[PDB]
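Following: one structure in C-alpha cells, then a few remarks.
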Amino acid sequence: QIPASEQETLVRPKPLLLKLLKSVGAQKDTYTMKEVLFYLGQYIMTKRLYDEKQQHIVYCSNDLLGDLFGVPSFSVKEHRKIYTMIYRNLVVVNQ
Ligand SMILES: CN1C(=O)C(Cc2ccc(Cl)cc2)=C(c2c[nH]c3cc(Cl)ccc23)[C@@]1(O)Cc1ccc(Cl)cc1
C-alpha cells in the first residue's frame, strides 16, 4: 500500500495539475498527497472517467488527466503507479 508518512507528503502541483485541481474547487497551492487524491477523485467523478463495465478503471485517454499522467487508463487499485504519475506533475516540499 502507501505508507502513512508518504500520504502526508507536502507537495506543490505544477501549473497544469494545479489548474485541474482548481477546476473542481481546490483553493490552495500546497497540498498533502492525501488532499491531491481527494480532488483527483472529484475530478474523475465529475468528468465521468470511470469505465461503466469495469469500475476500478479510470479511462483518461481523451482527457487532460491522460496527458498529465501519460497513460490512456489506470486502475484505482494501483496506488504506487498513481503516486508515480502524480509526482511527475509536482514538486515535493521539503519537510
Ligand atoms: C475510487 N476511489 C478510490 O479508490 C480512492 C482511494 C485511493 C485512490 C487512489 C490512491 Cl493512489 C489511493 C487511494 C478514492 C479516494 C482517495 N481519497 C479519497 C478521499 C475521499 Cl474524502 C473520498 C474518496 C477518496 C476514490 O474514492 C476516488 C479516487 C481518488 C483518486 C484517484 Cl487517482 C482515483 C479515485
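Following Swiss-Prot, chain A residues are numbered 18-112, in order.
Method of determination (from the header): X-ray crystallography, 2.0 Å.
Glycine residues also receive a Cβ, built from the backbone N, Cα and C atoms like all the rest.
According to Swiss-Prot, the feature domain 'SWIB/MDM2' maps to 26-109, an assignment based on sequence analysis. Residue counts for the domain 'SWIB/MDM2' (26-109) under DSSP, split into helix (H, G, I), strand (E, B) and coil, are 38 helix, 16 strand, 30 coil.
Where Swiss-Prot documents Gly58 to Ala as a mutagenesis experiment, the accompanying text is: No effect on its ability to induce apoptosis.
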- Query: Once the chains shown are all counted, how many other Cβ atoms turn up within 10 Å of the Cβ of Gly58 (mutagenesis position)?
  - Reply: 12
